[PDB]
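Trainee: Here it is: the structure, laid out below.
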Amino acid sequence: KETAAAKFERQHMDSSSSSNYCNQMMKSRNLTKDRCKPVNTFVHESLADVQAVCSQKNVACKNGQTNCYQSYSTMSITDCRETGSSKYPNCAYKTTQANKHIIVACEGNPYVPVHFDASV
């Protein structure tokens, strides 16, 4: 069974962005199977760099939990936002590139990212 950590990597990591990026990625990562996931974020930094955020700036999670961490330096990311003309099973997304600090919730042993909380 896929672990929470593995699920984070599948849903948010892309270390390897055109206007077609989100449409391709959201689909290839199985994020448009049960429904068109409203929004999603892909991080282009290395796994090691993203994992290192778990030992960085401790901040409150949006849900009120306390296991969230913010990156000390900005990170290359891509926001994927579902368009209005988008209709399942044909999910359409707006690909926006940016360089912002990321906030992820970490858990487990080893303590690794399990949820992407926000980009600031």
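Shown for chain A, in order and in Swiss-Prot numbering: 27-42, 47-150.
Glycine is treated like the rest: Cβ placed from N, Cα and C.
Quick paste from Swiss-Prot:
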- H38: active site, proton acceptor (ACT_SITE)
- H145: active site, proton donor (ACT_SITE)
- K33, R36, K67, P68, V69, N70, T71, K92, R111: substrate binding site (BINDING)
- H38 to A: Loss of activity (MUTAGEN)
- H145 to A: Loss of activity (MUTAGEN)
Trainee: Rounded to the nearest Å, what's the C-alpha distance separating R111 (substrate binding site) and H38 (mutagenesis position)? Just drop the number here, would you?
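Mentor: Between the alpha carbons of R111 (substrate binding site) and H38 (mutagenesis position) there are 14 Å.
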Trainee: Could you give the Cα-Cα distance between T71 (substrate binding site) and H38 (mutagenesis position), in whole Å?
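Mentor: Just about 6 Å between their Cα atoms.
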Trainee: I'd like to know which of the recorded positions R111, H145 has the most other Cβ atoms within 10 Å of its Cβ.
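Mentor: Answer returned by the neighbour count: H145.
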Trainee: If you measure from the Cα of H38 (mutagenesis position), which of the recorded positions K67, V69, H145 is the nearest?
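Mentor: Spatially nearest to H38 (mutagenesis position) by Cα position is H145.
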Trainee: Could you measure between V69 (substrate binding site) and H145 (mutagenesis position) for me? Cα positions, answer in whole angstrom.
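Mentor: Taking the Cα atoms only, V69 (substrate binding site) lies 14 Å from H145 (mutagenesis position).
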